[PDB]
Each structure stands twice: as C-alpha cells, then as structure tokens.
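Contents: one structure, followed by commentary.
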Amino acid sequence: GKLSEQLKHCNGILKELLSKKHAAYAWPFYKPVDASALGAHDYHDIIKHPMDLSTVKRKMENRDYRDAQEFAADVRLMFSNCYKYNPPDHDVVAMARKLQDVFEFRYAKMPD
C-alpha cells in the first residue's frame, strides 16, 4: 500500500510528466499507441513491448512496481519504442526527447 521512498519519488515524476506544463509534447504518450489511427504500418511487429504513460500510471496506482528501476525501465521503454519506430526528423521523436529530458533529470534526483 505505502510506496517506498524511491517509488514515492517516481510517483512524483509521473505526476510531473502528466501535468499541463508538458502537455504540448507529452500528449502522444498519454494512452497506448493506436497504430491503426496513426497509420503506423507494422507497429506491433516492430514494437514487441508497447508502453505508455497510462500503463505506467496504472501500475503505480495498483502498487505493482517492486522498485524504482522497474519504473525507469518502463518509461525508457516508452521512449525507446518511439525512437525505434520512427525516423529521426519525426515530430514525435522531438516530443519524446523533450519529455525524456524531464524524466531523466528528475529520476537522477531520486533519494538513495
């Protein structure tokens, strides 16, 4: 029930990533990628392990993370799938990078 101090820190990061301050570049990450809606041909063949913020949020709220490294692994997977699928000049890759900079910096500030 009670998050560890490290996971509480991670829950703060999640709240920040979902906050209106970042909404102009965070929105593609709010729900699972809808490959048909985006015309992302073969998305689910190339990306074997989809991830997004609603899934990280559900895992956090259900107290399913066992440690902070698992949280970071999911958030990094979300960004990596984006980079993996898309070309470097795609608008979504720029948005991913802006959001990942928020993540990586705040994650680094996690209490030992």
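Residue numbering in chain A adheres to Swiss-Prot, whereby the residues present occupy positions 344-455 in order.
Quick check of the header: X-ray crystallography, 1.5 Å.
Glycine is treated like the rest: Cβ placed from N, Cα and C.
Under 8 Å, Cβ to Cβ, and six or more positions away along its own chain, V376 (mutagenesis position) finds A383, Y386, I390, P393, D395, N424. Under mutagenesis, Swiss-Prot gives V376 to A with this note: Abolished binding to histone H4 acetylated at 'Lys-12' (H4K12ac).
Swiss-Prot documents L381 to A as a published mutagenesis change and attaches the note Reduced binding to histone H4 acetylated at 'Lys-12' (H4K12ac). Around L381 (mutagenesis position), taking its Cβ as the centre, 12 other Cβ atoms fall within 10 Å, counting all chains.
Listed in sequence order, the residues of the same chain lying 6 or more apart from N429 (mutagenesis position) and placing their CB within less than 8 Å of its CB are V435, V436. According to Swiss-Prot, the mutagenesis experiment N429 to A carries the annotation: Abolished binding to histone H4 acetylated at 'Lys-12' (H4K12ac).
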